[PDB]
Amino acid sequence: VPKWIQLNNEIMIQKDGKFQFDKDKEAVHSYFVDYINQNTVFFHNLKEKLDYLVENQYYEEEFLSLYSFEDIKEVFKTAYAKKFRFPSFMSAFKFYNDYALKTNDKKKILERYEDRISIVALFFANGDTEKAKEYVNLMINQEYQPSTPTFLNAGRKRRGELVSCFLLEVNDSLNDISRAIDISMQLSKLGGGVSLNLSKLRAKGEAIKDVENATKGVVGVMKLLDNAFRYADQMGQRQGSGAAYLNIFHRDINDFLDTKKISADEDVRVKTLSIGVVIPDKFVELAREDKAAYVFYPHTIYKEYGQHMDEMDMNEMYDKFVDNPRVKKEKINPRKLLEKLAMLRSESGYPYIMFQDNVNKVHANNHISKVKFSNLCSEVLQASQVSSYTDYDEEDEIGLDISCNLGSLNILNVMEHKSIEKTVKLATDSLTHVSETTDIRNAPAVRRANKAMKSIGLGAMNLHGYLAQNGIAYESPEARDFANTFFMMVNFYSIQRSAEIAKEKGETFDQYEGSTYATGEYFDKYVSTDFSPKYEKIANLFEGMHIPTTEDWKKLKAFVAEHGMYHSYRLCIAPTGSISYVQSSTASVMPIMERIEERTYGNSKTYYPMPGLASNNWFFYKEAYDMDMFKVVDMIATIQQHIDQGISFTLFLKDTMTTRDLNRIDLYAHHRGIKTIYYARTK
Amino acid sequence: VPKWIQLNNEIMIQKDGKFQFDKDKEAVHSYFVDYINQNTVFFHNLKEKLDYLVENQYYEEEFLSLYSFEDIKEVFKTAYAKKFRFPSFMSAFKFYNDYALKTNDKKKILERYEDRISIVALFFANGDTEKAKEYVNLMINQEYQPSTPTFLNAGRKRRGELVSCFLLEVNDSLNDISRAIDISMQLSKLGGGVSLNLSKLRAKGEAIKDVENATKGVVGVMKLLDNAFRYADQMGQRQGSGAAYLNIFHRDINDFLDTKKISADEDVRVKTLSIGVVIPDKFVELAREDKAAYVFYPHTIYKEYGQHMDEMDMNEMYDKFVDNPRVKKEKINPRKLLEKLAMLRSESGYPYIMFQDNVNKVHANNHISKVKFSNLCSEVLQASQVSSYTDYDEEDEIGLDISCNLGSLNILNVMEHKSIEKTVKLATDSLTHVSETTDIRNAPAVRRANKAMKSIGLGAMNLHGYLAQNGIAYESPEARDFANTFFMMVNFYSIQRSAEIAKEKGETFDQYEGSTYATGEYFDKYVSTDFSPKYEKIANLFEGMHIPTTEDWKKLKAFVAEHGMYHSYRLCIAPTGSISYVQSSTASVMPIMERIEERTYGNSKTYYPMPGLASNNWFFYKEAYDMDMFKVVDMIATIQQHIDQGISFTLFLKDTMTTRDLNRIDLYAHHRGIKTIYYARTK
Amino acid sequence: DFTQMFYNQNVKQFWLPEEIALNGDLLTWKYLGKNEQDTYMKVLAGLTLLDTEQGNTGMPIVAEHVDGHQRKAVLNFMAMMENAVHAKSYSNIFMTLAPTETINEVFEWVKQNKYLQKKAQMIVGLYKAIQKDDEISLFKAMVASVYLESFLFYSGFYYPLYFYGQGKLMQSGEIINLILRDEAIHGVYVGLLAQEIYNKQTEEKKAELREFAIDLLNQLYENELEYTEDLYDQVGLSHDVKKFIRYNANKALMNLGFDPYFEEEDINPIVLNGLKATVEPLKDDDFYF
Amino acid sequence: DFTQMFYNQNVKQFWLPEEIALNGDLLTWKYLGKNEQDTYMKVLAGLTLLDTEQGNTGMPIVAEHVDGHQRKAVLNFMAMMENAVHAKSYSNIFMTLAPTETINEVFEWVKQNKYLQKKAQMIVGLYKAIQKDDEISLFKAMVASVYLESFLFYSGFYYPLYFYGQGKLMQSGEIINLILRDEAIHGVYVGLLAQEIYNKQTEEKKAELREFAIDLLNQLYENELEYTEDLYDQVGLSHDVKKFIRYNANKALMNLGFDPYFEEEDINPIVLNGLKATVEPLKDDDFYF
Ligand SMILES: Nc1ncnc2c1ncn2[C@@H]1O[C@H](COP(=O)(O)OP(=O)(O)OP(=O)(O)O)[C@@H](O)[C@H]1O
Ligand SMILES: Nc1ncnc2c1ncn2[C@@H]1O[C@H](COP(=O)(O)OP(=O)(O)OP(=O)(O)O)[C@@H](O)[C@H]1O
Ligand SMILES: Cc1cn([C@H]2C[C@H](O)[C@@H](COP(=O)(O)OP(=O)(O)OP(=O)(O)O)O2)c(=O)[nH]c1=O
Ligand SMILES: [Mg+2]
Ligand SMILES: [Mg+2]
Ligand SMILES: [Mn+2]
Ligand SMILES: [Mn+2]
Ligand SMILES: [Mn+2]
Ligand SMILES: [Mn+2]
């Protein structure tokens, strides 16, 4: 066993009844003085390194050609001047195993952390040396972390796409289904997770040109998509991951759910395609009143009204659907469907739950389209227009397929540096650059939506780490007050940066004029309610930083009205799974699953303590499963009120609790304004 | 139990030690006195019937509008003047259960046999009343039978395409694979059987964008195609049928074959995807000499030579591939592979066997392309060019995808009417009309090849029926003499009609000038070898009909040289599954499987004796399983020497014979010039 | 003279309950009265208990004490059938026809039923009394096993056969017939082994062994009567079942080489109605013609 | 968490000796040298002798002491495969390749062989030492069983796999591959039963059981090296066989939830070529907060 492995395992060997957390630090030293420094490839100077990486097809030469070598040297020197040290063994291990650039045979390390950060910063700046240094300082301080696709692939020749998630709308036609399968394979080839809205597809037993009971429903398309994602599995490196979203009022909703039952037959079971359910407020109202609900056949509704079932408001059209004899429907028990959802989530963690009305009551771009589904991580909530892929030799009507670039603020590092504004603006600029340089030649709706919406996702990580390292319980009202203030600041500065980009470029996102940003409605709660901290401890935490007031929000509203906004969507809180290790941060705004996690790598086992875990903050690092899910819902709703897109909200459940407890948590989330629920992980 | 079913089951009841075959005739009468006439919709006049069928979206207005009502009435009167009577119960049952037009509620019969024949004739003639009457006389004499798609769908508004055999070339790319899946779905939606060539696809463990061990091979593509064919199942009417062809020198050939093993796992086995193997002469030579063979990685060959492995002659390329270090290959035992093929055919009848050099040594259009694969029934053998389907908003390079037009001569009815020439020419004209009226807007290469090649398949059936009713054993040399003469006359008149159509329209098929028809090579064996019958009995059978001599063939060769040939391909012998029942004929040129076949429809049993079966010809109606497969191979080769495309050749084996016997039959078929082997049906 | 043919017969009879689809019985089950369903569940539960102990204990312990690798192979195979095939098949039937609570209740009912506990106590007691190298204790356990195979199962088998014979519950009935076909050969085989031991004894010892066998049969019989009445009175069939178990008791005695003990009676006629290809390598001469 | 899954995998792997025709092996057997034929015979007899112990004692003794009806059924099925399928398969291979007198002599030799006896008696000793209601002694026997199934057989399996990977003795090699596939799952299953016992122990007791397992492995491994040289030096294969033993020792340890003992090595490519939360209804007022 390696020396650093033994040093890391020495953490759990208690001394005087206490964990040896400091041993972890020793491990990193070993991991660098025995493995990383020996396995790294050193050159005489930076010129030889850059030339070797360029000619050997490791780096794209275009982004490096925008800078003179003196500027690149200055950027690299700025990166190395911080003398960044990984405080935990797992941070360095995760970076050098998942994100550091290696040779073709993967026998040596070509990129250090500073090298990777410098390359990403130079790609972000697009020829601006000062901007590149700003990005270097932002990432080496670990205030901002680009998503895994962006951080791993920026400036690389053998790179994939920098966009993490893609959302596709599938129209009810064989041509559209085949095009959706093709685009899903193309985007999984690019490495991104693909989500498909199957609510427009007509249910099982519908007519294909006057021959009835002909359609296979959404389950056949689900099987096709599952095989497509199995085939396109990132060249066999990462399993192809897809998501299917169906409205709960679709007739196939049961069969949909039956794809995830552990007793499902092979002709129905789907195993590589995640499932999500979109629940309008009408379904929750029907379940609450115990009135029997009706699921609908989409094609009959489309024939009668000319629009898809998910294209209009069910809260106002459900009674018209039910009373219409030309609309076909089936009777269901909404409470039984809710119990089935809870049982399925207990068994397998599926489906994702999207509260459609919670998303669309604060959605700023309802004029473009209502949000009808979410992404594979159930945090992207954007307007999408379905595409009409016609026959060959016929022009296709290209719609809008959602796609946003992810980037997370490290809350602990951002607040320690007292740089919410600067970090938010620089992250917005980096995400705007990632969107601008993204061009996908096989997904036309994705390309058009990227060019028009200009949507980005600016997330946050290390919420629980910051709260526990500052002596604040994650479930406490003080923690929710901190989240309210911090994310109001993040939203304020993201809107300010979006408006500044719109002013400097003279262009807004497409159809911005009909948005609530243009009409000023979006700023209502910000121009009437003060989001400054209500607790003295939180206010002290925010000292040295100008917390925006109602007057600052009014000025920002006027600025947006004058100049517009460059981005249709700005903030989305992704799960941030593996890149949180490198940043020494807790995953996303979720509470920690465990204080010390035991992970098996190779034939060895390693223990990763939570960042900053110690004796004095052991009980502030409360495990998520031990927490009240209602207070976690309160925290997520408090954050969500300042996030325009959704938050990947994983439910952490105990084995003792029943499906009724899961249903109660889901209904409280819906009541509190939670937009989406990601996972039901049971301990 | 209905009266006609009792009269049909009375056949097996033996009187005086003989089957009551004549009772079947009585059954037909009952089937018409009790059921057909009662459930047949009658109109006051044909005008009312045509108006009702057109208005209720049963027929098409376009083809009926080309004639005055007097001409349509005259065509119907010509059809009804024959007073055609089905000689067996199963003929009428199959027609009125499969082909007769029924109401939307499927309880009444709108079309009789004469009505359907008249409608198909009017569709064929395209406005010529005399030509329509000629077609009516052809089909009511049952000399020619349009295929199930053409016969069932001609003149019907609610219909699939008139072509059901489609051959697709799949290029080695994700875009091409997705396009192939889409086209397969679209053609299965039209009701056609789709065959895909997977030899150009790179094997498992190949590089994608210079990353190693990334390709899933052809088995993942087969899984995708199997899912696509399961999804597209004729609006839930018939099981989606598809075929995949792989060259035996493709490295995936074992895994390909492993998709049909019973022991194969769920992630390996494809259930609705037929498989065929293309066997070049090089593989047979390697197996014969017991030299170990090599299966090659197609992408390495493409990188080294710039052409696909299946696009070049393996006979001259195999040694260069083996000696090339940059071509990756795996060692195999060709005799072990042959034994595996025989074992798989014994277990499941798969794969289909295509002898590439047997096809291509007589292929007339090798300049366009060599025949690389066959159809789902393993009888279509045509030149195909792969298409380069690029990314979106980029122009695709459309190639040639095979789609031939099926139609079968009834050898008994044709020869008893002494009308080989007239029937062949009229069938060629009808096939040309159906090929010209076919327009598929979702298969670009299929449409392009249909427009360019103008390839049709004119088959024959009732060969064994005709031979048995004339006191000739199917395995006798007299039967092979008759087949030689009859199919040489069929080829002569098909070529003459093709040249006449080319002269009339002033156009040949695309790239005809490079064909062996243009150079006169095709006629070589016809201008030197006399194909007149060598037996007096066969000559007396051909009495009253002019048998083309060598001088006639020289005149035809000169005529083709002067005027060209309209069809790239003219003759292919399809299995003729259900139309053989309606025509009261034995299926294809195959020998009969059973003298009397027992079938179960609903909860009732039915008995179909072979047409013309009696005590006198009971011995001549020898069952296929009791026959020597070498003599069946000899007869099929005798026919194949006059057929430009292949013949659906099913092997009929006993359970006693082993895989050595199957391999011996396959090798004798290869030796005798058999182009394709369809199935290995074990009794 | 017989083990090899029993080996071949046992292995050729191999089956799994999953070979039989059970959803076809759903309607004829739904249509039975509550009394009929109750008796049916309990009957199969009693059978499950017997096979559980025959598989866990009876067959393995007899296998341990019987000499000869082939005899042991037959007995091991029979043991596997008892618990891996027979006992499990009943759960397949239960899981198809009954809700979980009814299944839970019937297994609780076997634990507390005094006749089922008594018969298990008696049979398993004899199995566990076998002493190494003591042929008499082994004989006694083999008699107990024959009585389980050829007599005790039959109060249970009656009811599935009674339905099968009326064209009811025919898929479940198919499973039961396969189980019965197995037990018939198991009873014969163990009977032949018991006779081997009996035939080694003095006439005086034989007389004692017959006394043991008849006393044991009577004791089991009297208990089975009470069990039969307890289960079948609610469906009106107790007297009919009693005739059936006496019939099968005689078959068990015959399997042991003893004369029938009960007089012949007419059994319900309904219940009587309830009863790759070869590969050769390619020669170089097969490539030339 | 695992018994029903293993039940399924076991029963779906069921096979019989008669399925593979053996006579065609004589066409490659006749071309082997005397040393090759000698090694093959000796290896085959070694496997046969060890597998008989597993069928007569190893599996039945574990089935006897393990609690749980479903586990007893799976274990019974495995014992059946040893006695009814594997033992007949080994006999069939022998009878095909050697005359009766040669078979008797090879078994006499291997029966007296020091290295075969050492390992056979070490394993049997641990099975004989199991005490009623003592889970420690049961665990030790399970370790012995896993070592036999997943480790000790492999010095023997090497040779048939070596021929099988070369196109020699393909019929008997197919049989051996089916046997080996059964022993693999047997080893994994018994391994899970051992881990269950291990996980019920204190930390000191665990460390003591680990020391037992490693000490036993060491004794068996050192004897395997001697066994290997004794059989394989005459055909020049011992170096590669030793790599195969260590690789399989590591698999056996992993089956017992332990870390690999030996460094990772590549294997001979010819041999490689041969190889539910509680459902509670919503009660209303759960929709109001
Ligand atoms: N935790 C760590 N994170 C990142 N790099 C590290 C870490 N530990 C060691 N290294 C790398 O290994 C080298 C070993 O040097 P070390 O940290 O022991 O101190 P040093 O030799 O006094 O110099 P310096 O600390 O100034 O780099 C470091 O210079 C650095 O490049
Ligand atoms: N074998 C048969 N094949 C086809 N149609 C038949 C057959 N037998 C009877 N029919 C149908 O039933 C009708 C009655 O025929 P039948 O044998 O009674 O005498 P017919 O002289 O042909 O009668 P019709 O006056 O109808 O022409 C036929 O006209 C035809 O429509
Ligand atoms: C062709 C086909 C379609 N479908 C379903 C899936 C599609 O969502 C739906 C629409 O198919 P379409 O491609 O729209 O078929 P169509 O346009 O010819 O029929 P229509 O005019 O009624 O639109 O039909 C199947 O389930 N199986 C099939 O094989
Ligand atoms: Mg449509
Ligand atoms: Mg390519
Ligand atoms: Mn039993
Ligand atoms: Mn039994
Ligand atoms: Mn064994
Ligand atoms: Mn074993």
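Residues displayed in chain B correspond, in order, to Swiss-Prot positions 6-688.
Quick reminder: no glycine exception, Cβ is built from N, Cα and C everywhere.
Features as listed in Swiss-Prot:
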- B:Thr153, B:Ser169, B:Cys170, B:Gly198, B:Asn380, B:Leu381, B:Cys382, B:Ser383, B:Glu384, B:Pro580, B:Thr581, B:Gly582, B:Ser583, B:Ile584: substrate binding site (BINDING)
- B:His255 to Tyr: In ts-A 73; temperature-sensitive lethal mutation (MUTAGEN)
- B:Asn380: active site, proton acceptor (ACT_SITE)
- B:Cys382: active site, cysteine radical intermediate (ACT_SITE)
- B:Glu384: active site, proton acceptor (ACT_SITE)
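As a whole number, the greatest separation of Cα atoms within the substrate-binding residue list B:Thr153, B:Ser169, B:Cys170, B:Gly198, B:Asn380, B:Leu381, B:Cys382, B:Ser383, B:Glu384, B:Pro580, B:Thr581, B:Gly582, B:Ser583, B:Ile584 is 19 Å. According to its DSSP assignment, B:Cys170 (substrate binding site) is in a strand. Separation of the C-alpha atoms of B:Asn380 (substrate binding site) and B:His255 (mutagenesis position): 19 Å, rounded to the nearest whole number. When the binding-site residues B:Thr153, B:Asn380, B:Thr581, B:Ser583 are scored by other C-beta atoms within 10 Å, B:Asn380 scores highest. Neighbour density around each Cβ, counted as other Cβ atoms within 10 Å, peaks among the binding-site residues B:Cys170, B:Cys382 at B:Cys382. Secondary structure at B:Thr581 (substrate binding site), as computed by DSSP, is coil. DSSP assigns B:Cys382 (substrate binding site) to coil in the three-state reduction, placing it in neither a helix nor a strand. A straight line from the CA of B:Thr581 (substrate binding site) to the CA of B:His255 (mutagenesis position) spans 32 Å. According to DSSP, B:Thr153 (substrate binding site) is assigned to a helical segment. The separation of B:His255 (mutagenesis position) from B:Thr153 (substrate binding site), Cα to Cα, is 35 Å. For B:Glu384 (substrate binding site), the count of additional Cβ atoms within 10 Å of its Cβ stands at 28 [all protein chains shown]. Listed in sequence order, B:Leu203, B:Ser204, B:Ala208, B:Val223, B:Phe261, B:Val300, B:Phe301, B:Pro303, B:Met314, B:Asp315 are the same-chain residues six or more apart from B:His255 (mutagenesis position) with CB atoms under 8 A from its CB.
Mapped onto three states, the DSSP output places B:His255 (mutagenesis position) in strand.
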